[PDB]
Every structure is written in structure tokens, then in C-alpha cells.
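Take a look at the structure set out below.
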Amino acid sequence: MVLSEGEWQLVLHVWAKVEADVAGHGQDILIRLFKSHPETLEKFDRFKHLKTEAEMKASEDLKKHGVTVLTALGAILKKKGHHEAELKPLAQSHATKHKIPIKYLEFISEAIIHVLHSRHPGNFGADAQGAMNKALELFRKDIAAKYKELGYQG
Ligand code: HEM
């Protein structure tokens, strides 16, 4: 699949808003993920024990990891499809070290869309949401392909 320049502009326009507060958005997204799909929390030996949203919000480690993840995702999106190099180390650690099924990548995609829709309604209309979904689907398709080459494909 290929996104048009118009679609990348919609994606990068809302992402610029997200970058005004990377830590806050990372927190909102991770918490949304963990509450909506509790099973995903089990994959993190570092956060596995967090029982409530209040505990999650209070976690300095969780906030730090949210920044790390959003920064990695941001670097990928800014490549506008030419992200092959960035995808390699990412696919290897998630397939081989962390063992994350593709199923989970869809869950986080949903969380990202949910959060952007809540915080940026004016820059996240139907067209902008379609563009973001297309960018995330592209990301998932490429990660899935790498998973297979690596001998995993979760
Ligand atoms: C947009 C999606 C994703 C991105 C960009 C991303 C990115 C990252 C990055 C950059 C790290 C740091 C170093 C490394 O590669 O290990 C990491 C670690 C990790 N990721 Fe992801 N990830 C994504 C999705 C997921 C999902 C959906 C899960 C689990 C449900 C997951 C679980 C983990 C775990 C268990 C670690 C290590 C945590 C630790 O002990 O420090 N990742 N991820």
C-alpha cells in the first residue's frame, strides 16, 4: 500500500500537535491500551503489577516508556513510508525478545486513534482519521512481513 502526499500531510499535521506533549500523549495511549486490553499488560514484566489507572498515571517508568514508544513511532511516520531501516531492529526485538503478536499492534493502533480523536477533534476529522489508519495499517503490514522473515509472524 502507498499513501498520497495529501494523506501524509494529514498524519504529520496531527502528529505535530502530539509532539507538543509527548509524555502526556504516551501516558494516555498506554493507559487506554492497558485498560481496554488487560492481556497486553502481562507482556511487561516492569508494569505487570499495576492494578489501577491511578497507579499507572503515577508510574514514572510507564511515562518514560510512553515517550520512548511515541518517539520511535514518530520517527517512523516522518519517513513517510521509507521506514525499512527503522523497522528492522523494532521487528526483531518485538518478535524475538518480547514476543508480541500482530494482534496486539492492532490494539495499540485503536488506542492511538482513540486518544487523537479525544484530544484533537479539530485536526482529526474523518479524512485525517482515515489517513492515520492507513499509515498504521502500512506499519502493521510491513511489521507482519518482517515477522515472517524472522520466523515468527505472531
Ligand atoms: C506503535 C507500536 C510499537 C512501537 C513503536 C514500540 C516500540 C518499542 C520500543 C522503541 C521499545 C524500546 C527498545 C526495544 O525495541 O525493545 C519497546 C519495548 C517493548 N515493547 Fe514496544 N512498541 C510497539 C508496540 C508494542 C506492543 C503492542 C507491545 C505489547 C502489548 C509492546 C511491548 C514491548 C515490551 C514488552 C517492551 C520492553 C519493555 C521493557 O522491559 O523495557 N510493544 N517497544
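Indices start at 1 and increase along the chain as displayed.
Using the three backbone atoms N, Cα and C, a Cβ is placed for every residue, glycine included.
Long-range neighbours of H65 (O2 binding site) (same chain, six or more residues apart, CB within less than 8 Å of its CB): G26, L30, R46, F47. As annotated by Swiss-Prot, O2 binding site applies to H65, with the evidence given as experimental evidence.
A helical conformation is recorded for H65 (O2 binding site) in the three-state DSSP classification. Marked as nitrite binding site by Swiss-Prot: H65.
Per Swiss-Prot, heme b binding site is recorded for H94, and the stated evidence type is experimental evidence. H94 (heme b binding site): 22 other CB atoms within 10 A of its CB, across all protein chains.
Neighbour density for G122 (variant position): within 10 A of its CB lie 8 other CB atoms from the protein chains shown. Here the residue is the original one, while Swiss-Prot reports the natural variant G122 to A with the comment In metmyoglobin.
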Spatial separation of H94 (heme b binding site) from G122 (variant position) - C-alpha basis, Å: 34
